[PDB]
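Report on the following structure.
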Amino acid sequence: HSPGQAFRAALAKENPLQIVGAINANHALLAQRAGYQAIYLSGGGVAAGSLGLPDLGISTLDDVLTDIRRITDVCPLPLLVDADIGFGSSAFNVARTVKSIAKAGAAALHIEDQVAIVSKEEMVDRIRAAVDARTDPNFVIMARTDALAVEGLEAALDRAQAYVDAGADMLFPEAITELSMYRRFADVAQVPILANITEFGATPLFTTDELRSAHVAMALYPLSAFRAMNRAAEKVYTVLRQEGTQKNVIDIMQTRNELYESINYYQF
Amino acid sequence: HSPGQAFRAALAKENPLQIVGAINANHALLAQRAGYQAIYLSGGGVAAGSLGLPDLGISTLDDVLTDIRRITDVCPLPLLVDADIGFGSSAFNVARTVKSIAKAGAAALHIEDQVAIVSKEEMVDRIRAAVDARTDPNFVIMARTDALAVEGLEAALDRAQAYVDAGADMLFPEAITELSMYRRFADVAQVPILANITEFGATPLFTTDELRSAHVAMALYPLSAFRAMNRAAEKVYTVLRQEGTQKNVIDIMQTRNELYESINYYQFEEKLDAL
Amino acid sequence: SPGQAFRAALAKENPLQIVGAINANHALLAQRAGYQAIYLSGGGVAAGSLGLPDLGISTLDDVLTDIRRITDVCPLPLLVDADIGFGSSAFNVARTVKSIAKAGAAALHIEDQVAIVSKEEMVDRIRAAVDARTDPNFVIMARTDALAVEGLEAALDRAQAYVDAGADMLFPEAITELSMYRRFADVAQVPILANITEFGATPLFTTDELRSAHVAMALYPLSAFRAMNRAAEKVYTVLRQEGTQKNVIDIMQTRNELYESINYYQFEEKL
Amino acid sequence: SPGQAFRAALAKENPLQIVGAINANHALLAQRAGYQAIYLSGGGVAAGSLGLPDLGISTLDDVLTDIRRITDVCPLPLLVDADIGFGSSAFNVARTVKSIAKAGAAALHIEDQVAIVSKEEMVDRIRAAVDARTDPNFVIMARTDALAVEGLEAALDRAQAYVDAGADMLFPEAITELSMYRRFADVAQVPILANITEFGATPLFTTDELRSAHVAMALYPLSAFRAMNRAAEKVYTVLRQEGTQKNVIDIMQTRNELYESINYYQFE
Ligand SMILES: [Mg+2]
Ligand SMILES: [Mg+2]
Ligand SMILES: [Mg+2]
Ligand SMILES: [Mg+2]
């Protein structure tokens, strides 16, 4: 079996492929039961959820690898991972990172040019080191760029093909506000484009149909479920503390039968 | 500063002391913000939450340690930990488990007498191996008994005495259904009594006022937040999968500002501004 | 496929010398010395990585850490001592087998240790490991001590049963005569591993002698480790006694040798 | 507390010999040999535990694992090589410092390497490390290679700034004269550590010599490790060339010596 294959196959059977972030192994199983073909391990989520830390580069590759093992050990859905800038700097750092992640169970990962961003060149080597470190060719190397917002469209598209020439299997344009931009990246890069549809950002809540008219090959929802899980956990804590009992929040609680079924308790 | 001292100080300041489970570091910080004085690491939660596996002894000590460090590295609230039966059928194991758990940052832990449960003489030896291994005396060793699920109250009360004698700092009487049962353990054990007020169990949803009348020292809610977290998560998944958009789910989502405040984001930025 | 590389080493070298590597650095020294397969001793993980006696105190986690460190830098197929599966439940053996393979190992062995469990008990453990296996090339070796315990009659029977159960190779403990390995090889009908550790009961059989015995693998679990400790103790002692390490400089690997062994310049080249 | 134990060891021995222990087993050997403090070499974690060069490839997690393994079984206070803090920001330094203490370390040293950062940058790393520390007895050592990179003046200027910033002790590199060590001790006014590693440009100073130079600590980072690698290689080569280890039996630690060092019989 090859998670890299499963991922590439998912984008093939679903367009745009809906990829939802799963904060932990339990939610990965839920996402599966909901019919999702692929999941995501958000870097911001590992920091905020697993570590209770802001997304300021305090988490480490190890924190990330732990969640990949937990998730991919029980959930077979191909897992797309946020590998940031490689957590290292040199070629062997990017390589060790890419191999670690793949070995942990990932199906794909994405590295970004955000140092402002790095030069086209340096990002080109970063991608080469990533592609070179890859053992399974089906493993997906995604290149995330923020050049559009930094250097402008022209420079953005230039990097696009540059990154693709280096071997990036897919592109991840960040902070896009207009579908047009997606079609352009698709027309130039000519590789599966990913639309990050996260909430409370500068991007509109595009629907799968809208994203399709723009040629988007993947629709990402990084923290969607996490944001809802926090609001509900907070409600439980709040009510329990005020009322001295959780009686009035039982109705918003997943039942046992539900928990057991989501984790195949009975089966064991 | 000791976490064990913090746990004990929490008890003296809140009676009964509400101890809520936090499935991860983020929720621990939420619990702290909600005003709680102590938190809990559920073994069933590590299994089902962190591993997505059933609570059937599949999780290892390492899975637990990882969650203990993550939680206690960012949240100062004393953490009570479910050490199951000691992770290891050997006395050596129990000792290494106790020391490792404390080192990971826990303030307390509870070890149980399950094998059906083991005999008194048996449980008494596990308790002794744990108290022996403990380096910091303030670190709490709570003794949990599941006798009430297959035995009568009297039988359960008997063990309670033997457990305390071995060195058990506190008692965790499982499956109690009558307020008076708590009172009897409190009067026989002579040490703080914890009441597991988890949902969908044989134990009624007793209120803090009810438990207080029964002389209960701690009120435990092991997976409460976790259960509501799962439902809401699923809701988002289902809708997003049916309507190809999360638009109709925005209203039940924690806002960016709320997320940032819970993890002290602005505070980190402040320190940078300072430089 | 690490399992595929392990089987190819078996076919290429007969008997195949499998030396223990206490850590990633020694795995590279072994590789540079020409070895085709290495070993991760469970007794090594306890005494070396944890400083604890080999009495069941280490956990699967301690072992997975060493497997990753070793396989993340050394490509040689690694045979791992998995004891009895770490746990007691078929779920534990399966989770252990998968974990070990995922960590990067090429093979592992499990024993009928509880006195030894019953044949049926072991057979189930083996079946559990074989079914948990994802890569059919990943090797599952069955270690047994039936000979000493229950005698040859029962031992030879367990052997066949283990093989019928799915064991790719056999690791029969307590053998002191080549004629006995020969017998075990004929019965089992799968590669036999001979444990040539020192300070034990088994003679220090040579690769030639083992070959004449139909032995497929020669294992040296702690050999390098034993020597590294005596040398280390020597440095600690002299330095403490004399207030300088001047007189032990001659038994030390130089910095150039260390750099060379880990390919220092090829990395700095990338940088 | 380990920090208390480290300072107690320093108070009772002059200079305090601190030998590196590559793993838990060697920590125990150092202990049986009479040492009162041991060290976890950063280059040792890389070359020994990871089989990689000391070029910034190891992560904080690799170091932490070794600290726990060693300190869980050996009570001798452990001085840890925290490199530059395993991160670029003060947040990384704080997380690194707390994690290392939590793992069981008694003290750590952080350096000004990047070329070296400006005096001001190092002053900030130290301040973050000092602020992150929860137990004042836990030692924060400042390591500097400014002597070789910038010269005497810059080195002494940095030293004083480092002490003013909160560094409990100083680890000045590249000193080749006992007389210069005295100068650093006099200007810095905090315990000075002298690195007596082999095959470098520095002399193999005896403890009596270091004492005359007012040196408070003598460090032997990989001494045992070096000898262990030569012996191990010897076994590997002879066994490969002769087809048996009969001829290297005489350089092997016996089963009883091993059992004795790990207290086998006691557990039994
Ligand atoms: Mg990210
Ligand atoms: Mg439990
Ligand atoms: Mg073994
Ligand atoms: Mg270093």
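Note that chain D carries Swiss-Prot numbering, so the residues on display, from first to last, are 5-118, 130-283.
Determination method: X-ray crystallography, 2.3 Å.
Yeah, the Cβs are placed from backbone N, Cα and C, and that goes for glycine too.
As a published mutagenesis entry, D:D58 to A appears in Swiss-Prot alongside the note: Inactive. Retains the same oligomeric state of the wild-type. Residues or ranges marked as Mg(2+) binding site in Swiss-Prot: D:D85, D:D87.
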For D:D85 (Mg(2+) binding site): intrachain residues, at least 6 apart, with Cβ closer than 8 Å: D:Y43, D:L44, D:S45, D:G46, D:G47, D:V49, D:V67, D:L112, D:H113
Gap length 11 residues; flanking Cα-Cα distance, D:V118 to D:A130, Å: 6
Between D:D87 (Mg(2+) binding site) and D:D58 (mutagenesis position), the C-alpha gap once rounded to whole angstrom: 11
D:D58 (mutagenesis position): tally of other CB atoms within 10 A of its CB: 21
Three-state secondary structure, which DSSP defines for D:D87 (Mg(2+) binding site): coil
Cβ neighbour count (within 10 Å, all chains shown) around D:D87 (Mg(2+) binding site): 23
